[PDB]
Structure formats: structure tokens, C-alpha cells
Amino acid sequence: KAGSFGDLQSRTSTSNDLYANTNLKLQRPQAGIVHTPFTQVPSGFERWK
Amino acid sequence: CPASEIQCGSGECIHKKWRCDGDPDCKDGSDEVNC
Amino acid sequence: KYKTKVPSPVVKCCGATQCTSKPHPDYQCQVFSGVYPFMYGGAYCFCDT
Amino acid sequence: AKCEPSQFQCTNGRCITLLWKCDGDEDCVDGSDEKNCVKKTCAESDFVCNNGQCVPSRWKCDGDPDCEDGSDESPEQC
Amino acid sequence: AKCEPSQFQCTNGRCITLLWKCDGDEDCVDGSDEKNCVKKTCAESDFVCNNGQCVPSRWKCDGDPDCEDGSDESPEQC
Amino acid sequence: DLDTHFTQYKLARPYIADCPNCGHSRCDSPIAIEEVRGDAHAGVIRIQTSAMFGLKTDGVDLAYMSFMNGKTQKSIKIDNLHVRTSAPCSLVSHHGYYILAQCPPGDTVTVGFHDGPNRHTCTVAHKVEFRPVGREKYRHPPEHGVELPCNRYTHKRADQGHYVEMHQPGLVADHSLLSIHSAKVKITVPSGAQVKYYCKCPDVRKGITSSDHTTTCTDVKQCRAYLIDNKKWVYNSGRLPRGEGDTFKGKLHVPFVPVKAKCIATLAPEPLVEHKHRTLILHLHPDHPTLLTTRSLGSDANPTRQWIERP
Amino acid sequence: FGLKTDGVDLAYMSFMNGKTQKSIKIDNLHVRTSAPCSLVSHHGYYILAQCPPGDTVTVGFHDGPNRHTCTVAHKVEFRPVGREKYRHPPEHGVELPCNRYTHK
Amino acid sequence: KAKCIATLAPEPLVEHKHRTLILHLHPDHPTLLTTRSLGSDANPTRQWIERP
Ligand SMILES: [Ca+2]
Ligand SMILES: [Ca+2]
Ligand SMILES: [Ca+2]
Ligand SMILES: [Ca+2]
Ligand SMILES: [Ca+2]
């Protein structure tokens, strides 16, 4: 689940198929600014640690 | 306008350089409508 | 801990673009219409909206 | 976008409140607002030095150079 | 004193990792780490400058001095 | 050799990108901070910027840095290059786009450099935390103690298998190319570059000109000019407009990769131990929040875990 | 700040040197509240700066080899606008009405 | 009076059960969560949520 221990899961540290479950949502760029703002649930691994 | 351009019904001439590139360059849109 | 990779946004002036699906973990794509971005050199796009 | 008559637009393409069009502060990085301006006059109670700086008459010939040039204290003036 | 087989002993006596034995950084204060290095060559696809620099061929005579002396743009080259 | 680490960085150039705080207000900063990596233990953080450090237009020199001054790339000696979060950070090393700094905890990360009378700074909101190693929450690496394994960003520039993609730069919008001239918008093309122009005056005209072109429109506001110059590539920054087609041109190795290292952790004072019938009495006088854990060696561990912050 | 005995110039500063008024170019004029503050603008007696939270407000300037500073006890707090106690202006978010000292 | 940018906390995960709303809140900063019933008794709730 997002923000939980298993938010990011990979079969091995060198695999090319990564499972990611975060509420990554793109926000509208601010008026007149070229940037890609986004909101996301803080890493569940850091939380677990 | 020379043969290198296509006159739109609005009166502007579509240059072959942008006869079809996604954005209409004349009020008639004869470029993107003619893609 | 995950890393959020954010490629350069496609700023289409005087027109519109469409998002497509890609095989990336938690991939997000959204088209924000009515932007009038400015760069160091001034207004990037001509059309207002 | 193009801005209402309540706002001034700099050559950079960005808009600045019309009250900021000429007030001595470059409000847009390009400086288009202050690049075009004109100086205002001063009351008859004030003296004007050679550089055009205004100073009150009570400061004229008082021994202190109250302007960029010494005209307020110049012998030719006093 | 002797270091591990996978280490390099600077003249200061301090052991350093053998991988660091020669690179851009002097890993020991004495600086003897890099004193004995040897300059690398560069691919033939890069125009070697007169003073020993080496820049890609596509930059040669491109209108911009990429070597520290402008050799790539000097009339001797084009 | 040193040049072997810049073989790919020589193909990239600095760029100007949006910075949330250029001192007092948002601006396009040549030192814009792209990322802050702060997961190392002893407060080591790696900051990725849009400026190039260790490269000059003429080659490699760790004393020099290169940054964009508008359309023109400027190369200057590093002067008072500093990193600040809540207090000045010690700089460990620097590499193209990357700065390695030793920073204390703080709510922000500020990067900036001086160029004569000019000052270029970029402050981003980013919680930098000090992560102590072990069972004691020390606030600064101690002089002496127990040496424990830790995660650190190595000071070495060498390629260790981590790369970032560098892409062909997108259209660089720059209105300084347009001039009214004889009341007739002229497009000035810098030598060796191409200028895309887009005018939507009564005579709608657009195209790519390689040389000075006089358009039919009479007002600069009616036209846009974008400089197309692919001599040098740029990182695919999320703050730069993407170019058309497949803009991918190469990979740039990530310097100062995270590595396992040995960190010195604090060693709490030795407890006073008093003995009673079937009872152990410990008098703990810690210097920093110190974790105390106990367990029985029988069939029931009955574990205890508590942080001791005061005697 | 911005005034000299000879006229007006935002690059110049004027201060009293005993009984004599001295005017110098602004040299390392700084504001510090537990950390350096970014200067917004200055006018007459007033200095506008963006300071992080701190217990003290330090103001000072240099005049050649001399350093003139003044530190006063004053709790400077960051007051986030809205329903979230953020510690620094975000790069992006919701634009909410707030009270600011204008730089003009 | 001016406009200041304020953070937007991450959108919570919303789970629905019989007559029950379950929110999983993962804020970045102390975030104020408030709720009220739309009935005759608002029974408002107000708490600052600092941790998940
Ligand atoms: Ca077209
Ligand atoms: Ca103004
Ligand atoms: Ca006088
Ligand atoms: Ca070495
Ligand atoms: Ca060249």
C-alpha cells in the first residue's frame, strides 16, 4: 500500500520490472512557470525505518 | 501568392513548409484541415 | 526508498497534445490546457490560452 | 496573456501594475518600465544645482554641498 | 610499514585504495598520489589541439574556440 | 587522469531553469537546484544544479565553473561557491551539475555563487535531517567512539554505474533576437545557430531561418523567436520544455554515488551498576538520547525497549 | 539607506560618524536572524528582508575595515498561511490570500 | 494583501465501509483535518495530523 512498507517492491535489486504504489498525482503548473509539480505519499520505507 | 503557397479562403497563404503541422496558420485552417 | 523521475514537459503552443500510456511504474500523464509559460527570454507561447 | 489597461506590459512579455510603470524601480527584469521616464519639476522654494538636483533655498550658500555638484556653494552662485 | 596488496602507499606513508592510485583527485595530502601519473590518449574522432587538448571533430572549425587557444578555429586548421 | 571523468560532461552545457526563490522572489536562476539527495547518515547531501562545476568552455578545470548568461555560456572561476541549509556547509567536492556538501539540519537548502558584483542564489524548501548511526542520537560526528557501518555519498567523481540522461535542448525562447529595425521586425540569427520565428500578424508567417530574416510584421510583440542550438546537450530537467522527436542524446554518469562507509558513533558513559537480590539496578547518565534494551535469556524474552534522554 | 549628503542613490548609504554625517556605498549590508536573510529592498530608515525564524535580529554593515552591527532580542516567527504549518514557501501549491510587506 | 503559495498535502487513500469513511492520511507537515455532519448536530472534529 502507498506510504506503507511495501509501497515499492522489486523482485531483485537489479530487476527491470518495478512495482510502485504511491498516490503520485500531477498538479497544475503555477501560472507562467515551466515546471512539473506533483504530490506523492512520503516513502513508506523511510516511515518504516 | 506563388505556387509555393496555398491561399486560404480567409486570404492568408499556407506555405508548403507548414501545410500540415498540427497548428492552423490561417483562419480557414486549410493546412490542418487538409492534412 | 523510491525516486520520482520527471521528464521535461511538452509545452505545445497554439495547439493541444494528448497523453499516452507507457510501461512505467505508477506512470502519470496529464495535459494542462490554458498555460502561458514564461522563460528567461520572455513569453514562451504566442497564444494566450 | 495580454493584460487589461489596468496593467502595463514590459517588452519581456510580463505584466506590471500600471502604478509601477514609472516609479524608479525596475519591476520587470528587462527594466522596460523604468527605461522610459521623465523628470518632474520642483517648487520655487527650492534651488536647482548644475546636475538638476533640487535643494531647499535655506540650504543654498550654507557652506555644505547639498547636491552632486557644488553649485549650491559655488562662488559664481553665491 | 606495508599496506594491503590492494592499496597504494603515498610517500607520506598513508595507505590509499589502489583504485584511487591515479585519477583526478589527490587522495593524500602529500600529493604524491598523482605525481607519477601518465596522460591518457584520445580517440581519433576527437581533434587533438596543439596545446594537448582534445575536442570532438564536429566542433572543429565550427566558429567557436573550443580549445584554450582557439586552435580548432585558427586559420592553420581552416 | 581527470579528463576521463568529464568525457561525457564536456558534451553538456549549463542551463537556466525556474528557481522558487532567487533571493526574495521567484526567477529563472542559472544555479537552479534540480534535486537534493539527503539520505546519507553524517549529514552528507548531494545537490544537483543547472550550473556546471569543474568545466570551462576551453576544457576541464576544477577551479572553474560554467553557467549560462542568457543565450551565451559564461565560464568563470569558482568564487565563494557556498551551500547553506541553516548554517554554512563545508563543500566536499563538486562535479558537473552536482555539488557535495556537509550540511547541518535545516528546513531549506540554499546554493549560490558570486560573479564579480553579481550574486546568484537559489533557495528550495527541503527538509535536511542529520541521521546518526547506531543507538545514540548524536547531533554531530563525534571525535571518538564506536566505528559502525554507514551510508555515505562518496567524494569520488568516478563512474560507479549510476547515470542520468542528457537530451537535445528544447526551443530556447528569447525575444532579444527580434528588433524593429526600419519599422519592420528583423530576426537576428546568432552565428552557427538557427532561429525559429512565429509571427501571427495580419501576414501570418512562421519557419526556421538560418540567417538574418526580415519578416512582414512591424511589431516585436507580434513575433516569437526561439534559438535552436544543439551544439551542447542538457539534462532532461523537469523545468525545461522538451524538444521535438527523440531528444535523447546520451548518458551522464552520476558522481558521488551512495556507498557503504564506516562512521564513528558516540559511546555513552559507562553505567553505574548496583546489585540486589534477583535485581539489577542501573544508573544511566547519557549525553544524548540513548537506547536501552533488555531481554530475559529464558523461554520468555520479555523484551524492554526505551530511550533514555536524561539521567 | 539609498541617501547620501550629495543626493539620492540606492547604491549609497548614510550614517552618523560622531557629529559628522558620513555617506558610503552599501558594502555587505546584511540582516541575520539565526541565519542570513535575503534583502528585498531598503529605503531611508527601513530595511526589508526575508528572514527565517530566530530569536534575534542582527543588522550591520561595513565601512572599509570597520564593522557596525546591532543585535536586538526579537522573536521572528514563520507564519504559514492556510491549514498546513509549512516551514518555507513551497515551490507549488494552492494560492491563498496573505499579508505581505510590499517591496515598493 | 498579497497571494502566497501554500502546500497541498498528499491526497489520502479513501476506503469505504458500512456507514464508515476510512482515511489514510500521510502528511508532509502538520496538517489540519476537520469534519462535520450535515445533520442537525454537526458533531465537528478538529485535529492536527503530523504523522501517518
Ligand atoms: Ca499549419
Ligand atoms: Ca517601476
Ligand atoms: Ca548647501
Ligand atoms: Ca587519486
Ligand atoms: Ca570549435
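By Swiss-Prot numbering, chain D shows 31-108, in order.
Using N, Cα and C of the backbone, Cβ positions are placed for all residues, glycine too.
Some features that Swiss-Prot has for this protein:
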{"type": "DOMAIN", "residues": "D:31-69", "note": "domain 'LDL-receptor class A 1'"}
{"type": "MUTAGEN", "residues": "D:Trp89 to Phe or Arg", "note": "Complete loss of entry of Semliki virus into the cell"}
{"type": "MUTAGEN", "residues": "D:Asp92 to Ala", "note": "Complete loss of entry of Semliki virus into the cell"}
{"type": "MUTAGEN", "residues": "D:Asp94 to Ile", "note": "Complete loss of entry of Semliki virus into the cell"}
- Item | Proximal but sequence-remote residues of the same chain as D:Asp92 (mutagenesis position) (Cβ under 8 Å, at least 6 apart) | D:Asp102, D:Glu103
- Same chain, 6+ residues apart, C-beta under 8 Å of the C-beta of D:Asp94 (mutagenesis position), given in sequence order: D:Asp102, D:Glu103
- Task: Under 8 Å Cβ to Cβ from D:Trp89 (mutagenesis position), same chain, six or more residues apart: give me those in sequence order, or none if nothing qualifies.
- Result: D:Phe77, D:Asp96, D:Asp102
- Message: From the DSSP assignment alone, can you count helix, strand and coil residues within the domain 'LDL-receptor class A 1' (D:31-69)?
- Response: 7 helix, 6 strand, 26 coil
- Message: I want to verify one value. Collapsing DSSP to three states, which class is D:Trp89 (mutagenesis position)?
- Response: helix
